[PDB]
Protein chains: 2
Amino acid sequence: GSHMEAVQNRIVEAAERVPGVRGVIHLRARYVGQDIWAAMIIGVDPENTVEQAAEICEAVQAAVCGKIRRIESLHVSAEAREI
Amino acid sequence: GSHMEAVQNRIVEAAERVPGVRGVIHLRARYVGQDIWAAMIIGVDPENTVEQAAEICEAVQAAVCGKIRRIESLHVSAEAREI
């Protein structure tokens with residue numbers, strides 16, 4: 001913690017910058033040693049296709065893991081969300 | 001178990017009969033006392049909208065809980081799936 005809060009901040013921020021993300025609805029992050037393992041849910045446009053939602057999830061996973069190096073496991077899922 | 005396997009059978013079967021379900025991809029079911037609590041993932045058409053996928057999930061939840069009375073908690077989520 002404290003230092004976790006700073007990491008979580010960077011995860012939320014990294015995710016929100018990815019096209020199609022309507023907020024991070026949920027983020028659970030934990031230290032396994034010096035590595036982070038995490039799970040998040042993002043908001044998506046309810047009219048996107050399931051495919052697009054899966055694409056946005058992958059894109060988040062890559063942007064986030066691309067920016068926070070200590071992350072060794074991130075699962076990203078999606079939920080319909082209004083703006 | 002044994003009797004769990006019979007319940008799980010009925011959950012899979014109930015789910016597959018619901019329009020838009022492309023198989024049950026995952027089912028975790030457990031006894032809390034004499035009640036079942038469960039979580040499942042269904043296949044959906046990747047071109048459905050996220051909204052439709054959420055609708056199909058609710059419809060599964062209701063059909064299944066409507067048919068297996070001992071179920072007191074069922075969460076249903078969806079994943080893109082090819083036929």
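Residue 1 is the first one shown; counting continues down the chain.
If you're wondering, the header gives X-ray crystallography, 2.4 Å.
Each Cβ is built from the backbone N, Cα and C atoms, and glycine gets one as well.
Annotated in Swiss-Prot:
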MUTAGEN   B:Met40 to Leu (Swiss-Prot position 250)  CTD behaves like wild-type
MUTAGEN   B:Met40 to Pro (Swiss-Prot position 250)  Severely impaired magnetic response, cells make very few, small magnetite particles, less MamB and MamM protein accumulate. CTD no longer dimerizes, CTD has cannot fold properly and is unstable
MUTAGEN   B:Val50 to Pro (Swiss-Prot position 260)  CTD dimerizes, binds fewer cations. Loss of magnetic response, still stabilizes MamB
MUTAGEN   B:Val50 to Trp (Swiss-Prot position 260)  Significantly reduced magnetic response, many fewer, much smaller magnetite crystals formed, still stabilizes MamB, CTD dimerizes, binds fewer cations
MUTAGEN   B:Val50 to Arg (Swiss-Prot position 260)  Loss of magnetic response, still stabilizes MamB, CTD dimerizes, binds cations, dimer interface is tighter and twisted
MUTAGEN   B:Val50 to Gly (Swiss-Prot position 260)  Nearly wild-type magnetic response
MUTAGEN   B:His75 to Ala (Swiss-Prot position 285)  Wild-type magnetic response, no change in magnetite crystal size, number or shape
MUTAGEN   B:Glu79 to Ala (Swiss-Prot position 289)  Nearly wild-type magnetic response, fewer magnetite crystals of normal size and shape
BINDING   B:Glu79  Fe cation 3 binding site
Message: Restricting to the chain of B:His75 (mutagenesis position) and a gap of 6 or more, list residues whose Cβ falls under 8 Å of its Cβ, or answer none.
response: B:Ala38, B:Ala39, B:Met40, B:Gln61
B:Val50 (mutagenesis position) CB neighbourhood, other CB atoms within 10 A: 23
Proximal to chain A - mutagenesis positions among B:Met40, B:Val50, B:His75, CB under 8 Å: B:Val50
B:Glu79 (mutagenesis position) versus B:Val50 (mutagenesis position) - Cα distance in angstrom: 10
Field: Other CB atoms, at most 10 A from the CB of B:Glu79 (mutagenesis position)
entry: 17
Query: Is B:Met40 (mutagenesis position) helix, strand or coil when read with DSSP?
result: strand
- line: Around the Cβ of B:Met40 (mutagenesis position), other Cβ atoms within 10 Å, all chains included, total 23
